[PDB]
Amino acid sequence: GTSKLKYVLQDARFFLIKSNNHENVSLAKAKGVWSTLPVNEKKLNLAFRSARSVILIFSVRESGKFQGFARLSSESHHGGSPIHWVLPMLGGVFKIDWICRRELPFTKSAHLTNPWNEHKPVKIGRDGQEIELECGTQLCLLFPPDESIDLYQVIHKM
Ligand SMILES: Oc1cnnc(S)n1
Ligand SMILES: Oc1cnnc(S)n1
């Protein structure tokens with residue numbers, strides 16, 4: 001069902017994350033981690049303390065798709081096991097819990113606009129662009145359900 005998903009997304013904040021390659025999204029899906037540039041690290045740390053859930057919606061540059069979405073489970077932290085990001089600065093590491101590892105083509109989100117980016121289609125935005133609550137909620141509900149994920153453990157972290 002979609003009820004636990006809606007519960008996780010209640011009053012959440014949403015951020016568009018743009019990866020330059022598929023390899024970095026693969027690492028994030030395998031290890032439950034993300035790292036970003038300092039400007040966005042600051043925004044995400046501020047958001048993590050401000051909201052019951054912070055959702056990252058991932059899109060690989062030039063792919064024409066989103067590759068899934070995940071919820072921050074921590075603020076960024078330095079040290080830890082090194083992540084071999086295939087780079088084209090990546091300071092702290094956020095731990096993330098994946099909510100959906102399935103893709104969504106941009107053609108399916110054409111009816112959603114982001115008020116925080118001039119009401120342009122939600123696929124449009126720089127890395128770190130915040131997505132308004134209603135737009136982000138509907139975008140997440142468009143993804144195919146990911147039956148491999150159990151949101152019970154995520155709900156307990158809120
Ligand atoms: O492709 C990637 C991987 N990790 N951080 C960033 S900003 N981009
Ligand atoms: O939580 C973390 C931090 N750093 N590396 C890994 S693999 N996980």
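Residue numbering: from 1, along the chain as shown.
Cβ from N, Cα, C; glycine included.
According to Swiss-Prot, the feature RNA binding site maps to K18, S19, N20, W34, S35, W85, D127, an assignment based on experimental evidence. The C-beta environment of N20 (RNA binding site), restricted to residues of the same chain at least 6 apart in sequence and closer than 8 Å, consists of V60, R61, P88.
Of all the Cβ atoms in the protein chains shown, 16 others lie within 10 Å of the Cβ of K18 (mutagenesis position). Annotation of the published mutagenesis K18 to L (Swiss-Prot position 361) in Swiss-Prot: Does not affect ability to influence alternative splice site selection; the original residue is retained in the structure shown.
Here the residue is the original one, while Swiss-Prot reports the published mutagenesis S19 to A (Swiss-Prot position 362) with the comment Does not affect ability to influence alternative splice site selection. Around the Cβ of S19 (mutagenesis position), a 10 Å sphere holds 22 further Cβ atoms from the protein chains shown.
There are 22 other Cβ atoms within 10 Å of the Cβ belonging to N24 (mutagenesis position). What Swiss-Prot says about the mutagenesis result for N24 to D (Swiss-Prot position 367) is this: Abolished binding to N6-methyladenosine (m6A)-containing RNAs.
According to Swiss-Prot, the mutagenesis experiment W34 to D (Swiss-Prot position 377) carries this note: Abolishes RNA-binding and ability to influence alternative splice site selection. Long-range Cβ proximity for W34 (mutagenesis position), meaning a same-chain Cβ under 8 A and a gap of 6 or more residues, is found for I17, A28, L56, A70, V93, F94, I96. Under DSSP, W34 (mutagenesis position) is assigned to a strand (E or B) in the three-state scheme.
Record note (Swiss-Prot) on the mutagenesis of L37 to T (Swiss-Prot position 380): Reduced binding to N6-methyladenosine (m6A)-containing RNAs. With a cut-off of 8 Å between CB atoms and residues at least 6 apart in sequence, the same chain places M89, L90, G91, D127, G128 near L37 (mutagenesis position), listed in sequence order.
Secondary structure at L44 (mutagenesis position), taken from DSSP and collapsed to helix, strand or coil, is helix. Among the mutagenesis experiments that Swiss-Prot reports, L44 to E (Swiss-Prot position 387) is described with the note: Does not affect ability to influence alternative splice site selection.
For the published mutagenesis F66 to D (Swiss-Prot position 409), Swiss-Prot gives the following note: Abolishes RNA-binding and ability to influence alternative splice site selection. Sequence-distant neighbours of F66 (mutagenesis position) (same chain, 6+ apart, CB under 8 A from its CB) are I57, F58, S59, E103, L104, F106, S109, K123, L139, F143.
According to DSSP, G68 (mutagenesis position) is assigned to a strand segment. For the mutagenesis experiment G68 to I (Swiss-Prot position 411), the note given by Swiss-Prot reads: Abolishes RNA-binding and ability to influence alternative splice site selection.
Looking at Swiss-Prot, the entry for mutagenesis of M89 to A (Swiss-Prot position 438) says: Reduced binding to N6-methyladenosine (m6A)-containing RNAs. Taken residue by residue with DSSP, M89 (mutagenesis position) is part of neither helix nor strand, so it is coil.
The Cβ of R126 (mutagenesis position) has 10 other Cβ atoms within 10 Å, all protein chains considered. Secondary structure at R126 (mutagenesis position), as computed by DSSP, is coil. Looking at Swiss-Prot, you'll find the mutagenesis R126 to F (Swiss-Prot position 475) noted as follows: Reduced binding affinity for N6-methyladenosine (m6A)-containing RNAs by 9-fold.
According to Swiss-Prot, the mutagenesis experiment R126 to A (Swiss-Prot position 475) carries the following note: Reduced binding affinity for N6-methyladenosine (m6A)-containing RNAs by 100-fold.
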Of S35, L44, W85, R126, which is closest to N24 (mutagenesis position) if I measure between C-alpha atoms? They're all recorded positions.
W85
Tell me which of the recorded positions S19, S35, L44 ends up closest to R126 (mutagenesis position) in space, Cα to Cα.
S19
Could you tell me the whole-number distance in Å between the Cα atoms of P88 and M89, where 6 residues in between were not modelled?
12
For the mutagenesis positions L44, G68, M89, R126, which sit with their CB under 6 angstroms from an atom of ligand 1?
none
Taking the centroid of the Cβ atoms of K18, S19, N20, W34, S35, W85, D127 (RNA site), which other same-chain residues have Cβ within 8 Å of it?
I17, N24, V25, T36, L90
